[PDB]
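Visitor: Provided herewith is a single structure, encoded as structure tokens, for subsequent inquiry.
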2 protein chains.
Amino acid sequence: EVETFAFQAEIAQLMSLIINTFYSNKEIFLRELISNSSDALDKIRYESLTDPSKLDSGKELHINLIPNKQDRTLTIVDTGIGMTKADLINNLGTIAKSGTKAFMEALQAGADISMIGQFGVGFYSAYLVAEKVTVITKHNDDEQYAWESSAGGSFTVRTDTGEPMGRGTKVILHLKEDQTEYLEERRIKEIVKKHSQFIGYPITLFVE
Amino acid sequence: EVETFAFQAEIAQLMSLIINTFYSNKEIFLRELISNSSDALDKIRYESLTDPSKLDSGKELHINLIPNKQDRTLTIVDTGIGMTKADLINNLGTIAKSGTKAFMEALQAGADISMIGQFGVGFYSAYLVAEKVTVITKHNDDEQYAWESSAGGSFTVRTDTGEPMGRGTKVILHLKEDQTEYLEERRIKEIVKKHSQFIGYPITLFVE
Ligand SMILES: Cc1ccc(CNc2cc(Cl)nc(N)n2)cc1
Ligand SMILES: Cc1ccc(CNc2cc(Cl)nc(N)n2)cc1
């Protein structure tokens, strides 16, 4: 069921930088994950213009934010294009390599962590607040998969057997013990309002 | 040879807003067109990861900025994914409709013109400085096309017979008489430095 993979060494060191650097403006994680969901939703939307059947796995284009204090998770759910297995294992890592290097150059040169999205690697900002990230995803062409990593240089992929999700991606943030402020309705709302206010898809912030 | 099309009424009114509103910070046009080229280059790059032959029409992934004082044009050239005929005539217009409406709502509500890129319609910022825009583009699946518009509610498309470009998109800005500062090497460099400094593709600013 479970395959284990090594991050390429550059992503590994980016993840450790994110995890070990002292940086108090952690909230930008949420903007990066939302902006990712928006791009994925733009992508399936555009694709559907030439192949309307690509929306057979779900017509609604949206983003949901789901805090769970019991599990201490914040989940970002979209009905975007999703990721194939090849994306999870390979394509996105290839992509992340030059973005990482550029970002890592920019930082030595005085850029700061909040600029991570400009380098195509904003997903890894999840590790500002999350000790473990689980990503469930479903692309029209492929099976539903669960990717997961607590950093430390590796990650897993397995075919997923929880609730079928139709199409999209769900990012589950297992929050660090000191980052539970991001389970709070008021804190989430404050962040979405500040950083994500012009996203062209409804964002629903679920309550508990 | 030449087909003439009407903009949908919402894009028409956006273009007139861009053309008639008093707004002195015109330089952001260049950031929007560069950011467009970057996304198009990300797109062909990603596609090539699963189909390396998509790079048979050119391996180099780059952006060139070409001022021409004699013709009074500034051209932004990329070797990105390019646009099919259906994109030019249809797909991009469909896309632009909700971005426009959202942007136009945001403006009534106090947002300003520089935020146009957040709504997916930054291309039309070209009309801050250009009395006419000509776009030459070539997608792997299709022929080379020339799109063109001086606004006033319509646009043309024709198959293009100038130099074959292999793959990509060239945006030719016929500048308004009072906007020739954007032909100046120093002004362009100043703008790219300010707004476009972390683009992950070489940007070459040609001199005359
Ligand atoms: C480098 C890198 C870029 C992007 C990711 C995650 N990307 C995605 C991809 C999709 Cl289809 N949907 C969402 N929400 N996120 C992971 C790594
Ligand atoms: C709404 C709207 C969005 C985008 C455009 C132009 N888009 C593109 C498309 C491509 Cl493939 N390359 C570049 N450089 N620009 C035109 C209109």
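Residues displayed in chain A correspond, in order, to Swiss-Prot positions 16-223.
Using N, Cα and C of the backbone, Cβ positions are placed for all residues, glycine too.
Sharing the features that Swiss-Prot gives for it:
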MUTAGEN   A:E47 to A  Strong ATP-binding. Strong interaction with HSF1, HIF1A, ERBB2, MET, KEAP1 and RHOBTB2. No effect on interaction with TSC1
MUTAGEN   A:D93 to A  Impaired ATP-binding. Strong interaction with HIF1A, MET, KEAP1 and RHOBTB2. Loss of interaction with HSF1 and ERBB2. Los of interaction with TSC1
MUTAGEN   A:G97 to D  Abolishes ATPase activity
Visitor: For A:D93 (mutagenesis position), just give me the three-state DSSP call.
Guide: strand
Visitor: Between A:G97 (mutagenesis position) and A:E47 (mutagenesis position), how far is it from one CA atom to the other, in Å?
Guide: 16
Visitor: Around ligand 1, within a Cβ distance of under 6 Å, which of the mutagenesis positions A:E47, A:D93, A:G97 show up?
Guide: A:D93, A:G97
Visitor: Do me a favour and check the Cα-Cα span between A:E47 (mutagenesis position) and A:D93 (mutagenesis position); whole Å is fine.
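Guide: Between the alpha carbons of A:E47 (mutagenesis position) and A:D93 (mutagenesis position) there are 13 Å.
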Visitor: Relative to the Cβ position of A:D93 (mutagenesis position), how many further Cβ atoms are located within 10 Å?
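Guide: Summing over all protein chains shown, A:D93 (mutagenesis position) has 27 other Cβ atoms within 10 Å.
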Visitor: Enter the number of other CB atoms within 10 angstroms of the CB of A:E47 (mutagenesis position).
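Guide: Excluding its own Cβ, A:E47 (mutagenesis position) sees 22 Cβ atoms within 10 Å.
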